[PDB]
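Data first, discussion second: the structure below is written as C-alpha coordinates.
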Amino acid sequence: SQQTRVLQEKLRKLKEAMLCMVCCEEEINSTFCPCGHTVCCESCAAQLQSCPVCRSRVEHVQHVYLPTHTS
Amino acid sequence: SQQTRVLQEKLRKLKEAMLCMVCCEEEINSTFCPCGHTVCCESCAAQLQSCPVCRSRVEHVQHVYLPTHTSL
Ligand SMILES: Cc1cc(CN(C)C(=O)NC2CC2)no1
Ligand SMILES: [Zn+2]
Ligand SMILES: [Zn+2]
Ligand SMILES: [Zn+2]
Ligand SMILES: [Zn+2]
(Lines of atoms letter the chains of each structure in order from A and count residues from 1; the text may use other names and numbers.)
(Lines give C-alpha, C1' and ligand atoms only; values in the text may rest on other atoms or scores of the structure.)
(Ligands and ions follow the chains in the order given, each with its own letter.)
Protein backbone atom coordinates (compact mmCIF):
# COMPACT_ATOMS: atom_id res chain seq x y z
CA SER A 1 0.00 0.00 0.00
CA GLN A 2 0.98 3.71 0.14
CA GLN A 3 1.77 3.10 3.86
CA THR A 4 4.35 0.44 2.83
CA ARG A 5 6.00 3.09 0.56
CA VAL A 6 6.12 5.62 3.46
CA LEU A 7 7.86 3.04 5.71
CA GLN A 8 10.34 2.09 2.97
CA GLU A 9 11.29 5.81 2.73
CA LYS A 10 11.78 6.14 6.51
CA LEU A 11 13.99 3.02 6.58
CA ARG A 12 16.04 4.25 3.60
CA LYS A 13 16.67 7.67 5.18
CA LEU A 14 17.71 6.20 8.54
CA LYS A 15 20.14 3.78 6.79
CA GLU A 16 21.61 6.60 4.67
CA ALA A 17 22.21 8.69 7.84
CA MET A 18 24.54 5.88 9.10
CA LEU A 19 26.93 6.18 6.13
CA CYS A 20 30.17 8.21 5.93
CA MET A 21 29.57 11.88 4.91
CA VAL A 22 32.69 11.83 2.66
CA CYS A 23 32.54 8.52 0.64
CA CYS A 24 28.80 7.81 1.13
CA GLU A 25 29.66 4.06 0.92
CA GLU A 26 31.01 2.78 4.21
CA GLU A 27 29.34 2.89 7.61
CA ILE A 28 30.31 5.55 10.11
CA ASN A 29 32.65 3.95 12.72
CA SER A 30 35.04 6.77 13.78
CA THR A 31 34.84 9.81 16.06
CA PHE A 32 36.93 13.01 15.77
CA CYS A 33 38.22 13.83 19.32
CA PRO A 34 37.73 15.93 21.29
CA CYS A 35 34.79 17.54 19.40
CA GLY A 36 32.85 14.28 19.15
CA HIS A 37 31.52 14.50 15.58
CA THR A 38 31.00 10.88 14.45
CA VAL A 39 30.37 11.21 10.73
CA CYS A 40 33.11 9.24 8.85
CA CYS A 41 34.38 5.78 8.13
CA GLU A 42 37.96 4.92 9.27
CA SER A 43 39.54 5.57 5.89
CA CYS A 44 37.98 9.01 5.36
CA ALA A 45 38.67 10.04 9.03
CA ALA A 46 42.38 9.08 8.75
CA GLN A 47 43.90 12.23 7.18
CA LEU A 48 41.55 14.98 8.20
CA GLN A 49 43.34 17.64 10.31
CA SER A 50 40.13 19.44 11.29
CA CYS A 51 36.59 18.30 11.77
CA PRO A 52 34.50 18.47 8.53
CA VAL A 53 31.44 19.56 10.58
CA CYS A 54 32.79 22.14 13.12
CA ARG A 55 36.43 22.91 12.01
CA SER A 56 37.82 21.96 15.46
CA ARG A 57 41.37 20.46 15.44
CA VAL A 58 41.31 16.64 15.40
CA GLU A 59 43.67 15.61 18.23
CA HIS A 60 42.93 11.91 17.49
CA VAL A 61 40.31 9.53 16.07
CA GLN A 62 38.46 7.06 18.36
CA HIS A 63 37.08 3.88 16.72
CA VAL A 64 33.42 3.24 17.65
CA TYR A 65 31.60 -0.08 17.89
CA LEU A 66 27.85 0.61 17.40
CA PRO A 67 24.97 -1.93 17.77
CA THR A 68 23.72 -0.82 14.27
CA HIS A 69 26.94 -1.98 12.54
CA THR A 70 26.09 -4.52 9.69
CA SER A 71 28.86 -4.12 7.01
CA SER B 1 -0.41 -5.42 3.59
CA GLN B 2 1.79 -8.06 5.27
CA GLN B 3 4.81 -6.09 3.92
CA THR B 4 3.65 -3.00 5.85
CA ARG B 5 3.90 -5.12 9.06
CA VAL B 6 7.36 -6.47 8.06
CA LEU B 7 8.68 -2.91 7.43
CA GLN B 8 7.21 -1.62 10.70
CA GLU B 9 9.17 -4.41 12.49
CA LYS B 10 12.40 -3.58 10.66
CA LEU B 11 12.05 0.12 11.55
CA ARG B 12 11.28 -0.69 15.16
CA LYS B 13 14.35 -2.96 15.48
CA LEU B 14 16.67 -0.38 13.84
CA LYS B 15 15.32 2.35 16.17
CA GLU B 16 15.75 0.03 19.21
CA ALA B 17 19.39 -0.65 18.19
CA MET B 18 19.98 3.17 18.52
CA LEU B 19 18.63 3.25 22.13
CA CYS B 20 20.75 2.80 25.27
CA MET B 21 21.36 -0.93 26.05
CA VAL B 22 21.04 -0.27 29.83
CA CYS B 23 17.96 2.03 30.31
CA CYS B 24 16.29 1.26 26.90
CA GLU B 25 14.82 4.78 26.98
CA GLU B 26 17.28 7.35 25.66
CA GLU B 27 19.35 7.52 22.47
CA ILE B 28 22.92 6.24 22.42
CA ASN B 29 25.26 9.29 22.45
CA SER B 30 28.31 8.21 24.50
CA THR B 31 31.44 6.12 23.87
CA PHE B 32 33.38 4.26 26.57
CA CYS B 33 37.10 5.07 25.97
CA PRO B 34 39.43 3.49 25.14
CA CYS B 35 37.49 0.34 24.19
CA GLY B 36 35.12 2.20 21.84
CA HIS B 37 31.85 0.45 22.70
CA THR B 38 29.14 3.05 21.97
CA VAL B 39 26.02 1.51 23.53
CA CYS B 40 24.75 3.92 26.23
CA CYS B 41 23.09 7.28 26.82
CA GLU B 42 25.08 9.87 28.86
CA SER B 43 23.28 9.05 32.12
CA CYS B 44 23.99 5.34 32.09
CA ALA B 45 27.54 5.83 30.73
CA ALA B 46 28.42 8.20 33.63
CA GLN B 47 27.51 5.50 36.17
CA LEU B 48 29.57 2.56 34.78
CA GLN B 49 33.19 2.07 35.83
CA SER B 50 33.53 -0.97 33.50
CA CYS B 51 32.17 -1.32 29.92
CA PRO B 52 28.93 -3.34 29.93
CA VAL B 53 29.90 -5.08 26.63
CA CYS B 54 33.61 -5.99 27.22
CA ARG B 55 34.30 -5.24 30.92
CA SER B 56 37.32 -3.05 30.09
CA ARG B 57 37.85 -0.18 32.52
CA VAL B 58 36.31 3.08 31.38
CA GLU B 59 39.07 5.75 31.41
CA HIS B 60 36.55 8.38 30.28
CA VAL B 61 33.29 8.89 28.31
CA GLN B 62 33.38 10.72 24.91
CA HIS B 63 30.12 12.35 23.80
CA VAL B 64 29.28 11.50 20.15
CA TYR B 65 27.34 13.70 17.77
CA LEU B 66 25.71 11.31 15.27
CA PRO B 67 23.72 12.23 12.12
CA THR B 68 20.93 9.77 13.22
CA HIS B 69 20.20 11.71 16.43
CA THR B 70 16.54 12.93 17.00
CA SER B 71 14.89 15.14 19.64
CA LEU B 72 11.41 16.55 20.56
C1 LIG C 1 32.95 22.78 7.81
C2 LIG C 1 31.97 23.70 8.42
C3 LIG C 1 30.83 24.26 7.99
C4 LIG C 1 30.33 25.01 9.07
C5 LIG C 1 29.11 25.87 9.17
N6 LIG C 1 28.97 26.48 10.50
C7 LIG C 1 28.30 25.66 11.52
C8 LIG C 1 29.52 27.70 10.75
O9 LIG C 1 30.26 28.25 9.90
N10 LIG C 1 29.32 28.26 11.98
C11 LIG C 1 29.75 29.62 12.26
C12 LIG C 1 30.17 29.93 13.65
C13 LIG C 1 31.18 29.91 12.56
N14 LIG C 1 31.12 24.89 10.11
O15 LIG C 1 32.19 24.06 9.70
ZN1 LIG D 1 34.28 7.20 4.08
ZN1 LIG E 1 33.47 18.52 15.11
ZN1 LIG F 1 20.69 4.88 29.42
ZN1 LIG G 1 33.94 -2.07 25.77
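Don't overthink the numbers, they just go from 1 along the chain as shown.
Method reported for this entry: X-ray crystallography, 1.3 Å.
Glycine too: its Cβ is placed from the backbone N, Cα and C atoms.
Here Swiss-Prot describes A:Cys20 to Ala (Swiss-Prot position 387) as a published mutagenesis experiment; the accompanying note says: Abolishes ubiquitin ligase activity. When secondary structure is read from DSSP and collapsed to three states, A:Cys20 (mutagenesis position) falls in the coil class.
The Cβ of A:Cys20 (mutagenesis position) lies under 8 Å from the Cβ of A:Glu26, A:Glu27, A:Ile28, A:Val39, A:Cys40, A:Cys41, A:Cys44, each of which sits 6+ residues away along the same chain. One mutagenesis experiment catalogued in Swiss-Prot, A:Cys20 to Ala (Swiss-Prot position 387), is accompanied by this note: Abolishes autoubiquitination.
Residue environment of A:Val22 (mutagenesis position) contains 15 other Cβ atoms, counted within 10 Å of its Cβ in all protein chains. Here the residue is the original one, while Swiss-Prot reports the published mutagenesis A:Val22 to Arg (Swiss-Prot position 389) with the comment Inhibits LDLR degradation.
Using a 10 Å radius centred on the Cβ of A:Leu48 (mutagenesis position) and all shown protein chains, the other Cβ atoms total 14. According to its DSSP assignment, A:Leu48 (mutagenesis position) is coil. In Swiss-Prot, a mutagenesis experiment is listed as A:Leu48 to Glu (Swiss-Prot position 415), annotated with the note Inhibits LDLR degradation.
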Reported as an integer number of Å, what is the Cα distance between A:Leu48 (mutagenesis position) and A:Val22 (mutagenesis position)?
11
